[PDB]
Amino acid sequence: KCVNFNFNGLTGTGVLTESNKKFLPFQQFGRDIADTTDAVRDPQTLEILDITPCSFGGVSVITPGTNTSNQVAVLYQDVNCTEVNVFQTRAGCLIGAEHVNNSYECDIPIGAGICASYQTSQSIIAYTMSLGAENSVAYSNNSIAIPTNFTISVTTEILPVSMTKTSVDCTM
Amino acid sequence: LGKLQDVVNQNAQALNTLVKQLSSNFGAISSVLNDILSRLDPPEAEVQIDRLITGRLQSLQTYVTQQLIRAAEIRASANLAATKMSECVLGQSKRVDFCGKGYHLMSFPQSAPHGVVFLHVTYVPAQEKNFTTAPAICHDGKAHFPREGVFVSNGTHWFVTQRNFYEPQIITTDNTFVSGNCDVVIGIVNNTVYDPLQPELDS
Amino acid sequence: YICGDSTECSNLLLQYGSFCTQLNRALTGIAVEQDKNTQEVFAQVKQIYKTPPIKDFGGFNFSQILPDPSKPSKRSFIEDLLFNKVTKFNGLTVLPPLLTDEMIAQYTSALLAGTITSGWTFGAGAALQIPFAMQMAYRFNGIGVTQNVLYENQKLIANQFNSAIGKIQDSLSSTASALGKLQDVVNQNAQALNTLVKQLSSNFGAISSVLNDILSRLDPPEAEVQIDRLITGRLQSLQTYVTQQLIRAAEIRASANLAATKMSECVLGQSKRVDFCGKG
Amino acid sequence: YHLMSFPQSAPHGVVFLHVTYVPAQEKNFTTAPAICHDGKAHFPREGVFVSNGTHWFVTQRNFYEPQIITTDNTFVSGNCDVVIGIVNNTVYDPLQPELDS
Ligand SMILES: *[C@@H]1O[C@H](CO)[C@@H](O[C@@H]2O[C@H](CO)[C@@H](O)[C@H](O)[C@H]2NC(C)=O)[C@H](O)[C@H]1NC(C)=O
Ligand SMILES: *[C@@H]1O[C@H](CO)[C@@H](O[C@@H]2O[C@H](CO)[C@@H](O)[C@H](O)[C@H]2NC(C)=O)[C@H](O)[C@H]1NC(C)=O
Ligand SMILES: *[C@@H]1O[C@H](CO)[C@@H](O[C@@H]2O[C@H](CO)[C@@H](O)[C@H](O)[C@H]2NC(C)=O)[C@H](O)[C@H]1NC(C)=O
Ligand SMILES: *[C@@H]1O[C@H](CO)[C@@H](O[C@@H]2O[C@H](CO)[C@@H](O)[C@H](O)[C@H]2NC(C)=O)[C@H](O)[C@H]1NC(C)=O
Ligand SMILES: *[C@@H]1O[C@H](CO)[C@@H](O[C@@H]2O[C@H](CO)[C@@H](O)[C@H](O)[C@H]2NC(C)=O)[C@H](O)[C@H]1NC(C)=O
Ligand SMILES: *[C@@H]1O[C@H](CO)[C@@H](O)[C@H](O)[C@H]1NC(C)=O
Ligand SMILES: *[C@@H]1O[C@H](CO)[C@@H](O)[C@H](O)[C@H]1NC(C)=O
Ligand SMILES: *[C@@H]1O[C@H](CO)[C@@H](O)[C@H](O)[C@H]1NC(C)=O
Ligand SMILES: *[C@@H]1O[C@H](CO)[C@@H](O)[C@H](O)[C@H]1NC(C)=O
Ligand SMILES: *[C@@H]1O[C@H](CO)[C@@H](O)[C@H](O)[C@H]1NC(C)=O
Ligand SMILES: *[C@@H]1O[C@H](CO)[C@@H](O)[C@H](O)[C@H]1NC(C)=O
Ligand SMILES: *[C@@H]1O[C@H](CO)[C@@H](O)[C@H](O)[C@H]1NC(C)=O
Ligand SMILES: *[C@@H]1O[C@H](CO)[C@@H](O)[C@H](O)[C@H]1NC(C)=O
């Protein structure tokens, strides 16, 4: 259970657990690569405890535009919903969105194949994103599709070239 | 305009952050430099001012470093743009999906604030028909092949046609070249091929 | 990372002004542009094309590079080899990619299923079915080899392609250094993270590098002095890490733009650029 | 229009001597998209149709080299009416004098 602790003046916060780490009789503490204490021998009962982080993760608020709705959904990144409508993703615990079996194109991306959209009384749905419509190309060893007609597109592409010529007298 | 407008936004946000950082006190007693100087004699003021210098200089080094990396992005985009100017405006790009989706035709540059816009005119094919097709076509033992384009049939009759637009041309030694004989060609089809010369000599 | 779970430290990081928010922004732009890189590279195809049941490509054998339905995640054989060869608690995290590796493999399979069944055409129009023997006769024509040199050699070319695919499997199985590029990108990122973490062990002149030591030993008037050094050093390390990552992200973006260009010109097309798409 | 390049080394660099064709002595000509003969619009296979004024020629695009227009420099399509800016001419038959001979 997540607790504050103090062993002999070593303070910290974490989920203490029983551990398999075989300390030798002279050792009192074990350390992470970060120099933070990773395990301890309790000073009244000489068992070895892991010390592990109280769970954390970024609070990614999914929202349609305020020029549309004030309804919102929260991806708590990485965490399991047991620690926090509610849904679980490989990206984290997702709250206030509604999971949907149908696969739409990605609106707001959430991660690990999940995307969200505002849809039908409406709600924020979250779904496994469509990678576009699935299509059997009608291949056969003697079949060809030849276009009988065209469209002259005017696809428009919009490249940066300069950027605004700032300068700063660092003295000033 | 999301690209150019985001470049403007990014630069303005970088400046606005650099500007806000003048107000951040970096552990000095105040962030108004003239306030420190009007509060304190140099024995004291120099420590406070040196914290502000260290902070502001570090913030400036940060901003300039961000601007150098961003200038490298912008310059890579400018070289990309200059290449679309050179290959698509001044020329035609043979390079698939470089100048717009579809086969490229031409581009018209339109200036835009701190960027360029290209109107990439592109041919895109859009109404298919399915056809029976063959790699090559036997005439009398000789395997004929299309010079440009493809062989196809509606069902009862074989035609050569361009790759990129259906145009059934009757098959003739004008549009076909011979190679070897039938046997080596997996999937060859019979037909006949027109002799475009003999009916003139006959007439 | 700079102040983990100390309010006493987290206050002092606000006197250093906007820095944390723009570091988070910089790493967010890096993170977002990895999804952008991934979609610019792979998502060049608007529909998931899929292959037929019957694989009669004139003698060519893509079975090693197409997915196999036997797989738990539908990678190909060679994607499985590549995935076998190639190889944290301190406010550091790794966000997932937007596309899962199954989505990536479904896209590489779409690109590949287009490339097999439809030539370049799925880059321009809708994907047009075309027989694979006939597609290669165009690709011979597209390097000035008059295309009877394909069909009059069809079996021989099929066996050479098939065998050369087999040599890739053997090279990839035996030679772990072949993936040296990707393994170096992974190694560099891991080394940079291990360095970033190891800098938490460094005093920077403070009486310990573990922040709770200072706060358990010292009252605030003293501790502010010591914690300013840990803030300064950790922050300078974080700026260093983020700056290395921004420059590395530009290098990866250039590699992504290069990959996207080979995807466009050589998967979705055939490229006339000499030595751009392999020697030959 | 690029031809070839020679690399030459230089201190911390490279120098390329890019041999390029550049055209440089223009002549103006009357031109057309296509040429009507007997109902058919003939088009140039490669090059453009031009005339000095009174005689029509096909020439490759990047170096004025007048070629007399025949069935062999040209391809048919359709018939005249659809083509904006078509012009009349004759187009020579390289078989006809051999067939008469
Ligand atoms: C395939 O195309 C050919 C040529 O366009 C079609 O043949 C012509 O059919 C009309 C009658 O429908 C006749 O007046 C022409 O004389 C035919 N031309 C020749 C060369 O025979 C044919 O009908 C098409 N077949 C199918 C199954 O679509
Ligand atoms: C193409 O047509 C030829 C005839 O012009 C076919 O050849 C005949 O095939 C049968 C069966 O093998 C033989 O009994 C005859 O002796 C062959 N005749 C000649 C003159 O070779 C040929 O099979 C056809 N091939 C295809 C692919 O359609
Ligand atoms: C396509 O290639 C694969 C291997 O690249 C061939 O699969 C082998 O086929 C034999 C029987 O012919 C089996 O004993 C092997 O176990 C298969 N190997 C693997 C790894 O599955 C396949 O036969 C080839 N198919 C064609 C039509 O060429
Ligand atoms: C256009 O070019 C043609 C061919 O060079 C010129 O016709 C020749 O003119 C010379 C005298 O100037 C005659 O000796 C030839 O017999 C002509 N050849 C033919 C095929 O008729 C023509 O004069 C040129 N016209 C202009 C206006 O430049
Ligand atoms: C190309 O030449 C043909 C004749 O060889 C021209 O056709 C004649 O044009 C006049 C005026 O329009 C009509 O009164 C005749 O009835 C047409 N005859 C035929 C057979 O169509 C044609 O106009 C010429 N083209 C141009 C652009 O002048
Ligand atoms: C803790 O106290 C108990 C008696 O209350 C004693 O038996 C035990 O040995 C002590 N722990 C250690 C580490 O000696
Ligand atoms: C934003 O709201 C205005 C009305 O307040 C409306 O005209 C506009 O179409 C909306 N735009 C979007 C993207 O919803
Ligand atoms: C979520 O957490 C619980 C403990 O709270 C654990 O038993 C469960 O297996 C976890 N589920 C997943 C999929 O991680
Ligand atoms: C998803 O599909 C299953 C059937 O496969 C259905 O029972 C379930 O209720 C659906 N869930 C949602 C949230 O739509
Ligand atoms: C071509 O014909 C096949 C027949 O099975 C059909 O499945 C396919 O959809 C057709 N394609 C087009 C573009 O009409
Ligand atoms: C096409 O495939 C079928 C079996 O799927 C086979 O019978 C036929 O001979 C093949 N034809 C060509 C032209 O490859
Ligand atoms: C072409 O002819 C026109 C006649 O008005 C003239 O303006 C133009 O300069 C000429 N160009 C050349 C290269 O002779
Ligand atoms: C060229 O343009 C003029 C008007 O600018 C028009 O009167 C003339 O008929 C056109 N000629 C051709 C051959 O298109």
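Since chain B takes its numbers from Swiss-Prot, the residues it shows come out as 945-1147.
We read in the header that electron microscopy, 3.3 Å was used to get this structure.
Positions of Cβ are set from backbone N, Cα and C atoms, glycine also.
For the natural variant B:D950 to N, the note given in Swiss-Prot is In strain: Delta/B.1.617.2, Mu/B.1.621. As a natural variant entry, B:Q954 to H appears in Swiss-Prot alongside the note: In strain: Omicron/BA.1, Omicron/BA.2, Omicron/BA.2.12.1, Omicron/BA.2.75, Omicron/BA.4, Omicron/BA.5, Omicron/BQ.1.1, Omicron/XBB.1.5, Omicron/EG.5.1. Quoted from Swiss-Prot, the note attached to the natural variant B:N969 to K states: In strain: Omicron/BA.1, Omicron/BA.2, Omicron/BA.2.12.1, Omicron/BA.2.75, Omicron/BA.4, Omicron/BA.5, Omicron/BQ.1.1, Omicron/XBB.1.5, Omicron/EG.5.1. Here Swiss-Prot describes B:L981 to F as a natural variant; the accompanying note says: In strain: Omicron/BA.1. According to Swiss-Prot, the naturally occurring change B:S982 to A is described as follows: In strain: Alpha/B.1.1.7. Here Swiss-Prot notes a natural variant, B:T1027 to I, with the remark: In strain: Gamma/P.1. Quoted from Swiss-Prot, the note on natural variant B:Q1071 to H is: In strain: Kappa/B.1.617.1. Among the sequence features in Swiss-Prot, the natural variant B:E1092 to K is noted as follows: In strain: Theta/P.3. Quoted from Swiss-Prot, the note attached to the natural variant B:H1101 to Y states: In strain: Theta/P.3. In Swiss-Prot, a published natural variant is listed as B:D1118 to H, annotated In strain: Alpha/B.1.1.7.
Structure coloured by features recorded in Swiss-Prot.
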| residue | record | Cβ within 10 Å |
| --- | --- | --- |
| B:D950 | variant position | 12 |
| B:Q954 | variant position | 19 |
| B:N969 | variant position | 18 |
| B:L981 | variant position | 14 |
| B:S982 | variant position | 10 |
| B:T1027 | variant position | 14 |
| B:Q1071 | variant position | 13 |
| B:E1092 | variant position | 11 |
| B:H1101 | variant position | 11 |
| B:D1118 | variant position | 16 |
Key: Interface-adjacent variant positions, chosen from B:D950, B:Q954, B:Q1071 when a CB lies under 8 A of chain C   = none
Candidates B:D950, B:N969, B:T1027, B:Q1071, B:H1101 (variant positions) - the one closest to B:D1118 (variant position) by CA = B:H1101
Message = Nearest by CA distance to B:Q954 (variant position): which of the variant positions is it, out of B:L981, B:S982, B:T1027, B:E1092, B:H1101?
response = B:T1027
Ask   = When each of the variant positions B:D950, B:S982, B:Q1071, B:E1092 is checked against chain A, which show a C-beta distance below 8 angstroms?
value = B:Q1071
Ask   = How many Å lie between the Cα of B:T1027 (variant position) and the Cα of B:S982 (variant position)?
value = 56
Ask   = Where the distance is taken from Cα to Cα, which of the variant positions B:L981, B:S982, B:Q1071, B:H1101 turns out closest to B:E1092 (variant position)?
value = B:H1101
Query = In whole Å, how far is B:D950 (variant position) from B:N969 (variant position) when you measure between their Cα atoms?
reply = 30
Query = If you measure from the Cα of B:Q1071 (variant position), which of the variant positions B:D950, B:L981, B:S982, B:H1101 is the nearest?
reply = B:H1101
Message = For the C-alpha pair, I'd like the distance in angstrom between B:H1101 (variant position) and B:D950 (variant position), rounded off.
response = 57
